Amino acid sequence: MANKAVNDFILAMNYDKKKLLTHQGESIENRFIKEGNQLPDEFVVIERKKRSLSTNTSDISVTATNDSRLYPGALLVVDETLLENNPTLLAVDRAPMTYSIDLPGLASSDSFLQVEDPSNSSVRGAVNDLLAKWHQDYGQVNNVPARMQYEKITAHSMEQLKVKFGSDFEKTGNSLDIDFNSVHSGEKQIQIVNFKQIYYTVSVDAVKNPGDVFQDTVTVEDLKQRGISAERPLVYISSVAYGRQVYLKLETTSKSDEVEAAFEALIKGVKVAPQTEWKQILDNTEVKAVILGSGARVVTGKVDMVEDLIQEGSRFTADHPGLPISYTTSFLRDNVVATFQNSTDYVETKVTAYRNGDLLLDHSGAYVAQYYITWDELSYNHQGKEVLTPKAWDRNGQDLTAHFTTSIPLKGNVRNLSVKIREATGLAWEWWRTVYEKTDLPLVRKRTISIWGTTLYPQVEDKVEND
């Protein structure tokens, strides 16, 4: 009857593949800015570059504790509200649907549910009954691990993070209290980590006919009621992943290039030994977190809190059905995956710190010695151009005897450090002999160049203490 018209009507729905779900964020064009600022202990080089991030994915992350709309097999509009992950459901009258669940220990036939009139309470009711039986049958006498998924990203802008984690991330992100300002100023580095623990997945298998999803009751072709066209078409929820998920902000004041490594070591089981750079970074890291799966909670504190956050809910048991943490949609017409294409431009701030240092000289040789020590001071002008300003030790070329000592302060902007040391041999037609000569000397924390011995046999030590 009218459903035979629905089959071919939906099959006649002509809509643009991959394009109707495409959205793009804010835009900006390539502009070079590179500055160098002398902080009292470090020279800091900040480099900003236009970057783009694009994602194309099937999974939609759930941020709402109470679903109301995100039950499996729900039909949602393909609309502005869908892209922004705040969908609008069209509810009138639904036909029965079969579902499947991937729990281990379930005999094949028992993995299938048959729901009469699909709704939130309906489907969740079925699933919860099934689970109640499964926890006693299998769950409490077996050790079943949840499936674990990590995603992570360095934070630069809220739009970037929206593209990464979903268009409805902003509320959660606001709860994480992300200091984008300090990332832009080069004073902080921030990583966002999404951790998902999947207990089970309720999925809908292939739909033979597009009409099978419907009874025959009311407004069958008249379903053009409110905006259901080849321009504003329908989707159904192909699957919903249930479990627990955590959004984790790791925010450090370190300017080090070992931040990501330390964060990675932290997320894993690795315990970090003291007096390490990792240990210092993690000491200076603030942790914020949003836990889901009676609602979403905001916890805060130090790095040690991460372990627990990750271990909790690792084994699926009763006392919690888990909440929908993800869902995946497929178009009515065919097996078509509904992939969401998002992209945005963002400003990437890169920071490089150059530790200040000291060059110490000790002369205890039985000879006249001369030093020739030169370097460049690095600056960036207002056009971001590299400028090198030549500098020299003020006692260059002067005759020095034992026991001479000095300390030469070298800020982090020092480049092209050259040290040459020679001694007067007292020999006719070989008046000078080079004791030491190096160029491009690394600006370590503490370098001590000592010379001793005699005119004939001068000796030298180049001692590096970079701690």
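Residue numbering in chain A adheres to Swiss-Prot, whereby the residues present occupy positions 1-293, 298-471 in order.
Quick check of the header: X-ray crystallography, 2.0 Å.
Including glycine, each Cβ sits where the backbone N, Cα and C put it.
These come from Swiss-Prot:
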type    : residues  : note
MUTAGEN : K18 to A  : Loss of hemolytic activity
MUTAGEN : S68 to W  : Wild-type hemolytic activity
MUTAGEN : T88 to E  : 4% hemolytic activity
MUTAGEN : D102 to A : 1% hemolytic activity, forms linear oligomers on liposomes rather than pores
MUTAGEN : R147 to E : 2% hemolytic activity
MUTAGEN : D168 to A : 20% hemolytic activity, inhibits membrane insertion, forms prepores on liposomes which detach easily and rarely convert to pores
MUTAGEN : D205 to R : Loss of hemolytic activity
MUTAGEN : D205 to A : 17% hemolytic activity, forms linear oligomers on liposomes rather than pores
MUTAGEN : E264 to D : 76% hemolytic activity
MUTAGEN : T304 to R : 320-fold decrease in hemolytic activity
MUTAGEN : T405 to L : 15% hemolytic activity
MUTAGEN : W435 to F : 20% hemolytic activity
MUTAGEN : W436 to F : 50% hemolytic activity
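Across the unmodelled segment of 4 residues, the C-alpha atoms of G293 and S298 are separated by 8 Å. Around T304 (mutagenesis position), taking its Cβ as the centre, 12 other Cβ atoms fall within 10 Å, counting all chains. Highest local Cβ density among the mutagenesis positions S68, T405 belongs to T405, counted as other Cβ atoms within 10 Å over all protein chains shown. Every protein chain considered, the tally of other Cβ atoms within 10 Å of the Cβ of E264 (mutagenesis position) stands at 15.
Among the mutagenesis positions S68, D102, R147, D205, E264, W435, none has a Cα sitting within 10 Å of the Cα of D168 (mutagenesis position).
Cα-Cα distance from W435 (mutagenesis position) to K18 (mutagenesis position): 81 Å (rounded to the nearest whole number). Annotated pair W436 (mutagenesis position) and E264 (mutagenesis position), C-alpha to C-alpha distance, rounded: 55 Å. Cα separation, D205 (mutagenesis position) to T405 (mutagenesis position), rounded: 90 Å. The mutagenesis positions shown are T88, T304, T405; of these, the one with its CA atom nearest the CA of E264 (mutagenesis position) is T304. Following the DSSP three-state reduction, the secondary structure of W436 (mutagenesis position) is strand. Closest by Cα distance to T304 (mutagenesis position), from the mutagenesis positions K18, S68, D102, is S68.
Nearest Cα neighbour of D102 (mutagenesis position) among the listed mutagenesis positions (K18, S68, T88, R147, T405): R147.
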